[PDB]
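> For reference, the structure I am asking about is given below.
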Amino acid sequence: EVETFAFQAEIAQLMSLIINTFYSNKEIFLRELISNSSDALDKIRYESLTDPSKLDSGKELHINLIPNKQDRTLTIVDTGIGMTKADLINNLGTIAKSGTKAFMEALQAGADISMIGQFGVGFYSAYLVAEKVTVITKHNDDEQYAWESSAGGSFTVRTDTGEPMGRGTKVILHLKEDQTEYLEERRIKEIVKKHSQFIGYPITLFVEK
Ligand SMILES: CCc1nnc2cccc(Cl)n12
């Protein structure tokens, strides 16, 4: 059972701007997704200090980066707090509306797309490099879900029957044909070192087989 939803108009407008604007410094998408994973890990770590059973779904707090050239995907996995169905359908977009308005105003005043994370909407930078984004996520208080969007105004949400993940989020970036440099080990290593060198969780870059 797949449910289809319309983005709010303002979020659709943000996604079109990210897809259509000429902007060569695309590599910042990875910093933004790693930052979001770090924030999700911070959140489960803090909650676990008052309820240690919140880690019954997995004690390890980490970020994995997994390129797959055969599927042309780059997957960012974290064992953070995860997202509920309400987060995926309503809550994240509600918060993103105000950050989007502020980001758009900043761009008109001279900011550039690399500053997107200062407005809280860095997730959508994934569309600098991905034609489709699939998010598999599991929060302790809800079931495992898959969110997916190729932009164009709509997204889907379904219960996920694939390999259970325990807790956290996997962001699967289906890369555009001209963005396969982000599958190369040396390129991902360069980007992590430049923009994510002080993240407080282990980041493992998997190697392709
Ligand atoms: C990683 C998933 C995610 N993070 N931020 C947002 C905003 C809207 C929709 C989704 Cl799936 N998001």
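To match Swiss-Prot, the residue numbers of chain A are left as they are there, and the shown ones run 16-224.
Recorded method is X-ray crystallography, 1.4 Å.
Using the three backbone atoms N, Cα and C, a Cβ is placed for every residue, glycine included.
Pulled from Swiss-Prot, these are the listed features:
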- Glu47 to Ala: Strong ATP-binding. Strong interaction with HSF1, HIF1A, ERBB2, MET, KEAP1 and RHOBTB2. No effect on interaction with TSC1 (MUTAGEN)
- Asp93 to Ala: Impaired ATP-binding. Strong interaction with HIF1A, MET, KEAP1 and RHOBTB2. Loss of interaction with HSF1 and ERBB2. Los of interaction with TSC1 (MUTAGEN)
- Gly97 to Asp: Abolishes ATPase activity (MUTAGEN)
> Between the Cα atoms of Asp93 (mutagenesis position) and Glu47 (mutagenesis position), find the distance and write it as a whole number of Å.
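Cα-Cα, rounded: 13 Å.
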> If I restrict to non-local contacts, at least six residues apart, and a C-beta distance under 8 angstroms, what lies near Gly97 (mutagenesis position) in its own chain?
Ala55, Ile59, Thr152, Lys153, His154, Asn155, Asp157, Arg182, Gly183, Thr184
> Hey, which of the mutagenesis positions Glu47, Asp93 is the loneliest by Cβ count within 10 Å?
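Output over mutagenesis positions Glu47, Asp93: least Cβ neighbours within 10 Å is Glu47.
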